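Below is one structure, written out as C-alpha cells; the observations come after it.
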Protein chains: 2
Amino acid sequence: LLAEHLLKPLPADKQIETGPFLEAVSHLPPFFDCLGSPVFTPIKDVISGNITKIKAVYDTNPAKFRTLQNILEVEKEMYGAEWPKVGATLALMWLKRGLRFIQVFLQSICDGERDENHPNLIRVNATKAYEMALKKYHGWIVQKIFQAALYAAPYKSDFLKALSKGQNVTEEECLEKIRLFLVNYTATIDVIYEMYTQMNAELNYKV
Amino acid sequence: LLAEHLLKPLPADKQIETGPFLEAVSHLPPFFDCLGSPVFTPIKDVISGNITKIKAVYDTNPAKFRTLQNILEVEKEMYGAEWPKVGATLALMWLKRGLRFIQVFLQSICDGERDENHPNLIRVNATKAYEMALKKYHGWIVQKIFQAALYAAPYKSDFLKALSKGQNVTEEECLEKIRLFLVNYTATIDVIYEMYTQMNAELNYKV
Ligand SMILES: CCCCCCCC/C=C\CCCCCCCCCCCCCC(=O)N[C@@H](CO[C@@H]1O[C@H](CO)[C@H](O)[C@H](OS(=O)(=O)O)[C@H]1O)[C@H](O)/C=C/CCCCCCCCCCCCC
Ligand SMILES: CCCCCCCC/C=C\CCCCCCCCCCCCCC(=O)N[C@@H](CO[C@@H]1O[C@H](CO)[C@H](O)[C@H](OS(=O)(=O)O)[C@H]1O)[C@H](O)/C=C/CCCCCCCCCCCCC
C-alpha cells in the first residue's frame, strides 16, 4: 500500500533529512516479493543493500549526516580522490536510479501509456522506465538479463491487484492512490538527482 | 584458496556435524566476487542466504540440531505437513544443489573436459554443472537468465589465476589443490543427497 507511506514534502531549502528518507524508501523493496516470481528477489536485495549502506554510514553520526547533502559534502572531504565512488555517496548514486526506475514505471502506468495491441501487459512501461533510469549504466549482459526478467513481469491487472493487496478497489481508485504517492516521491528523487549534478558526484560507468 | 578450508572427512556413521559443515561451506560464496563481473553478486547472496537460514535454526538449539540428519528428522516432527518445504530442510535442499553445481563444475575442469575449439573458456564446464545440478528445478526465464550470465564467465586461465589469488603456481598445481578439495567435498555432498532420498525430503518443484 504505497500511499500509506507517503514521502515528506520538500522543505523550502530543499534539504532532505536522511533518517526520514531512508525510513520511507525502505517500504519499497519488499513490493518486489509480490510481483509473482522469484526473479525479483535479487532485486529486492540490491536496492535494500543500497539503503542498508546509507543507514550504516548515517548511524555512525546522525548529526553529521542529518541530510543527504550532508552525506555528499562530508564524504567528499573524508575520501578525497576516491569520492564519489565510495561510501554512502556511491550507495545513494545507485539508489536514486532504482528509485527513478520505479518512479518512471509507476508514472507511465498512471498516464495510461500501454501497448494498444497487448493492453494488460506492463512491458512497455518497464522498458521505458529501464531506458530512462538504468540502461545507460548497464553493459550488454545485464541488459540481456533485464530482457529475460521482463518476461516474469505480471499482467497489469495482477500488478494493480497486488498494490492494493486485495482491497476490493477499482483499478481507477488504485491508480489515483499511486498518483498521490508519486507527488512527493518524484519531487524528492528530482532533488537527489539535482544534488548529484551540483556536487559533480554523478559517475557514468557501466556494469 | 579452496584447499585451505578442506571439509572434514566423513565419520564411520556418515553423520555430518552441522556447525563444522556450515563453517566450511561459508568460505565458498565469497569466491563469486572474484569471477570478474557484478553478475555473480546476486549468486553469492542466494547461497549465503541458504547458509544463514540453516545457521539461524541451528543457533536456536545446537544440541537438537547437532547433525544435518538431526535437522531433517526434527523438522519433520515440528512441521508435519508443510515439511519438507519449510525451515532449514528447505534451505539445505537448495544449498546442496548450489554446492553440487560447484562440485560438478570444478570436477569437469579438473578432468580436462573442454571445448577443443575454444579451450580457454569454461562454458562447457558451467553448462554441464548447470544441467546436472540445477536445470531440472528452473523454469525457462531462469534458464534464460543462466544463459545470459554464462557470457560473463571468465576465461579458464583467469579463473584458475583467481583461485590461487596470484600464488605464482602452474595451472597444474592449481588443479591438483582443487582435486584435493574435491575429495571430502564430493563425499559430503553425496551424503546430503542420500539423506534427502532416505528421508523423502527431496522436492521437484521449479522456480
Ligand atoms: C513499488 C512498485 C514496484 C515497481 C517495480 C515493478 C516492475 C515490474 C516490471 C517489470 C519486471 C522486469 C524487471 C524489472 C527490473 C526492476 C529494476 C528495479 C531497479 C533496480 C536497480 C538496479 C541498480 C543497479 O543496476 N545496480 C548495479 C550496481 O550496483 C552497485 O554497484 C556498486 C559498484 O559499482 C556498488 O557495489 C553498489 O553497492 S553499495 O554498497 O554502494 O550500496 C551496488 O548497489 C547492480 O550490479 C545490478 C543489479 C541487478 C542484478 C543484475 C545481475 C543479476 C545476475 C543474475 C545471475 C543469475 C544466474 C543464475 C542461474 C542459476
Ligand atoms: C569456488 C568456485 C566457484 C564456482 C563457480 C564458478 C562458475 C563460473 C562459471 C560460469 C558463470 C555462469 C553462471 C554460473 C551460475 C552459478 C550457479 C551457482 C549455484 C547457484 C544455486 C542457485 C539455487 C537456486 O536455483 N535457487 C532458487 C530457489 O531459491 C530458494 O527458493 C526457496 C523457495 O522455493 C526459498 O525461498 C529458499 O530460501 S531459504 O530461505 O530456504 O534459504 C531459496 O534459496 C533461486 O530462486 C534462484 C536464484 C538465482 C537467481 C535467479 C534470478 C536472478 C534475477 C535477476 C534479475 C535482474 C534484472 C535486473 C536488470 C536491472
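Following Swiss-Prot, chain A residues are numbered 3-209, in order.
In case you wondered, yes, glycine gets a Cβ from its N, Cα and C as well.
In this structure, A:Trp96 (mutagenesis position) is part of a helix by DSSP. What Swiss-Prot says about the mutagenesis result for A:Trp96 to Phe is this: Partial inactivation; 63% residual activity.
All chains included, 19 other C-beta atoms sit within 10 angstroms of the C-beta of A:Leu136 (mutagenesis position). Here the residue is the original one, but Swiss-Prot notes a mutagenesis experiment at this spot, A:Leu136 to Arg: Significant inactivation; 5% residual acti vity.
In the three-state DSSP assignment, the secondary structure recorded for A:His140 (mutagenesis position) is coil. In the structure as shown, the Cβ atom of A:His140 (mutagenesis position) sits within 10 Å of 16 other Cβ atoms. For the mutagenesis experiment A:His140 to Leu, the note given by Swiss-Prot reads: Almost complete inactivation; 1-3% residual activity.
Every protein chain considered, the tally of other Cβ atoms within 10 Å of the Cβ of A:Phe148 (mutagenesis position) stands at 17. Experimental mutagenesis is annotated in Swiss-Prot for A:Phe148 to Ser, with the remark: About 50% decrease in activity.
Rounded to a whole number, the C-alpha distance linking A:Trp96 (mutagenesis position) with A:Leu136 (mutagenesis position) is 9 angstrom. The Cβ of A:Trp96 (mutagenesis position) has 18 neighbouring Cβ atoms from other residues within 10 Å, across all protein chains displayed. A:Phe148 (mutagenesis position) and A:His140 (mutagenesis position) have their C-alpha atoms 10 Å apart, to the nearest angstrom.
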